[PDB]
Amino acid sequence: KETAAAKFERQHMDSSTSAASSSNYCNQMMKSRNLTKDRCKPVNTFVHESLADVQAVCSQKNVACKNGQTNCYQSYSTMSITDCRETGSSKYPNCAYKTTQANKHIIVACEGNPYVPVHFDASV
């Protein structure tokens, strides 16, 4: 039973890189973070910031989440991010991803004690 905070980390955190290396980045990371396991997960974003910097967003700009909830936070600066998105050629167990590297504000839902990100909402 993964806690929610640990699941955000496994799905969203990639501090070991500054940026998406290849067009191949997404097929690889989606696989190693176990997101192609039971299904191809259709969309996922990886954040190439340290964990501290990303936990800090939980004290930045308070915004409405897309589901209308109000525990969403928008980062003040831009962050290095990679968007991973299934192509049309995508067929489980043979998940295939388009890699888009970008530098965007991130919006996360935060909860808990410690108040930390548990949900990736959007980037802008």
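To match Swiss-Prot, the residue numbers of chain A are left as they are there, and the shown ones run 27-150.
Each Cβ is built from the backbone N, Cα and C atoms, and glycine gets one as well.
Under the heading substrate binding site, Swiss-Prot lists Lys33, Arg36, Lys67, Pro68, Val69, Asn70, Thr71, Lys92, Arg111. Proximity of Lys33 (substrate binding site) to non-local residues of its own chain (separation of 6 or more, Cβ distance below 8 Å) is seen for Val144, given in sequence order.
Listed in Swiss-Prot as a mutagenesis experiment, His38 to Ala is described as follows: Loss of activity. According to DSSP, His38 (mutagenesis position) is assigned to a helical segment. Take the CB of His38 (mutagenesis position) and look out to 10 A: across all protein chains shown you find 20 other CB atoms.
Look at Swiss-Prot and you will find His38 tagged as active site, proton acceptor.
The Cβ of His145 (mutagenesis position) has 19 neighbouring Cβ atoms from other residues within 10 Å, across all protein chains displayed. Recorded in Swiss-Prot as a mutagenesis result, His145 to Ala carries the remark: Loss of activity.
Positions annotated as active site, proton donor by Swiss-Prot: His145. Secondary structure at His145 (mutagenesis position), as computed by DSSP, is strand.
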> What recorded positions in the list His38, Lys67, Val69, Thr71, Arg111 lie within 10 angstroms of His145 (mutagenesis position), counting C-alpha atoms?
Replying inline: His38
> Near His38 (mutagenesis position), meaning Cα within 10 Å, which of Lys67, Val69, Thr71, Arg111 (binding-site residues)?
Replying inline: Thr71
> According to DSSP, which kind of secondary structure is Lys67 (substrate binding site) found in, if we only use helix, strand and coil?
Replying inline: coil
>> Sequence gap of 6 or more, Cβ distance under 8 Å: name the residues on the same chain that satisfy this around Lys67 (substrate binding site), in order along the sequence.
In response: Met56, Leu61
